[PDB]
Amino acid sequence: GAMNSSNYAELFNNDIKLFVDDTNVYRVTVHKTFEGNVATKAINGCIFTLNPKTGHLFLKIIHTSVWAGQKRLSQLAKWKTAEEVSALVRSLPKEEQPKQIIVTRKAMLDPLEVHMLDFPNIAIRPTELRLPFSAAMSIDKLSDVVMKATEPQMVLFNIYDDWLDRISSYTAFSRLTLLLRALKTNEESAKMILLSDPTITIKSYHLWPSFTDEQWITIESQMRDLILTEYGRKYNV
Amino acid sequence: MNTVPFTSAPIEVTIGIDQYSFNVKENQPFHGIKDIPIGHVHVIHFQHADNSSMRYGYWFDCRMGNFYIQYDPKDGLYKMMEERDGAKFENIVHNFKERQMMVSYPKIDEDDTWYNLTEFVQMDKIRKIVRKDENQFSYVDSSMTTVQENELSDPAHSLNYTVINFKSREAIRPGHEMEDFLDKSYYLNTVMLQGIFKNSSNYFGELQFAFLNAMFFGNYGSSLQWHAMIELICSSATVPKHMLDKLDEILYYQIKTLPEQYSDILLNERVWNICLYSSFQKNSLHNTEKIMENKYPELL
Ligand SMILES: c1ccc(OCCNCc2ccco2)nc1
């Protein structure tokens, strides 16, 4: 059934599961044409497929060539997503395949379920959580590899860096969702928070800065402030 | 014009014969139904006055044998039986007709309703949906479940309708996922019509039988089957033109005949709005769309 706050620790048990977010698959810029009409120009996108327990991110880059000559692109994008999750699961060894796939948008249910009819023991589930995975393209290294791609490509990341050496997957996921919620509510401020101090760097093999435990508490507090504020500035409170 | 005699009417019952119905009182001198039109299947059905629970009845074709009804006080229902002695039967019916103890099948000459509801329904196909091979007639009641209902519990008492499931490996070919799910023409024309039903007449016959079991017995699995067989056609971009035209006629007479006070339970809002206003065939069911809009505008 649907995934919500009542069953949130299920994300961190030992049944393999993946979140799939399709919000960055089909991306466009809207512009005026010479005749004064409006047109879209597609830009590269990505499927965000994440194991919340391990931090493993399977980032399938969606090159704009996949839309050439196609109609109804917003609908095709959901089916393309489903077909991409389907090949990924099929390439994994049986003991690595997920027991559940959780889609962040309900319109992905039928495409993914039709694509995995020959995988009946994998549960396809919605969620009631409003997860901020759309903000993945505000992570500089992820955005860079998507925009530079000249062909379809899968890139593998650990979105938790090395955090699991010191914290649990519950805490890592909570940190991730806080960082992404911040980046989604006010990207400039969030990014200022994360890099204000030049002495803290991002390792070449990491996505986020190398904060100590104490610095993460500071950072996490600053992100909460950002989010509560913006929510004032937004709602005037 | 054939006859279905009754041994007696020991319990008070509302009796249906096709789209007609009449009340019989407890121990009233009632000995059956005469002037039944030859050439069509028929259904004779029952609702006891003391227990409206379980409508039940029998599909039959008078060309296939001499059938009568007899109440069974042990099992508590009116049972259809076949009389194999032709001379005994003729003699029984002649006596009951002479004493005017039979209701006349009350068909108006202008009226093609029953033909229109049963055009493609054949007894031989009914007997493959309702398996009881020792009888020439078929029992159906309100509670009977379908084979597909049982996959989601006595198999001998099931309705073996053709299983339709839009999210299944039969309905979807590997590599044609989005195509086959959004346009069901493959599933309609190749899997079902060419492969399973053989022709559209048999498909329409099962569709019509499903509707009639839904209407006459409140059989929920039959209603599900009727709507699925409609949705499968409406959700196909490629349908033979003669099939669309005939479907419109079939559904028109089903909607015309449906009791107005049963529309809430016998019509699925989602299926009908999708079929009439969103589907590939949204512009192909003129007669059906017009009667639906004038009779059940609330559903839509
Ligand atoms: C990309 C790679 C392989 C592949 O295999 C076909 C499995 N698709 C599921 C399904 C529906 C009906 C039957 O099987 N599909 C897409």
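Note that the numbers count up from 1, one per residue, in the order the chain is shown.
Quick check of the header: X-ray crystallography, 1.6 Å.
Yeah, the Cβs are placed from backbone N, Cα and C, and that goes for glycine too.
Taken from Swiss-Prot as is:
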type	residues	note
MUTAGEN	A:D21 to N (Swiss-Prot position 1853)	Reduced growth at 30 degrees Celsius. Strongly reduced growth at 16 degrees Celsius
MUTAGEN	A:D22 to N (Swiss-Prot position 1854)	Reduced growth at 30 degrees Celsius. Strongly reduced growth at 16 degrees Celsius
MUTAGEN	A:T23 to A (Swiss-Prot position 1855)	Reduced growth at 30 degrees Celsius. Strongly reduced growth at 16 degrees Celsius
MUTAGEN	A:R105 to K (Swiss-Prot position 1937)	Severely impaired growth. Reduced growth at 30 degrees Celsius. Strongly reduced growth at 16 degrees Celsius
Distance between A:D22 (mutagenesis position) and A:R105 (mutagenesis position) at the Cα atoms, whole Å? 8
Among the mutagenesis positions A:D21, A:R105, point out the residue whose Cβ has the most other Cβ atoms within 10 Å, with all shown protein chains included in the count. A:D21
Among all protein chains shown, how many Cβ atoms are found within 10 Å of the Cβ of A:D22 (mutagenesis position), not counting that one? 28
For A:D21 (mutagenesis position) and A:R105 (mutagenesis position), determine the Cα separation and express it in whole Å. 7
Report the same-chain neighbours of A:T23 (mutagenesis position): residues 6+ apart in sequence with Cβ closer than 8 Å to its Cβ, ordered by sequence. A:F48, A:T104, A:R105, A:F133, A:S134
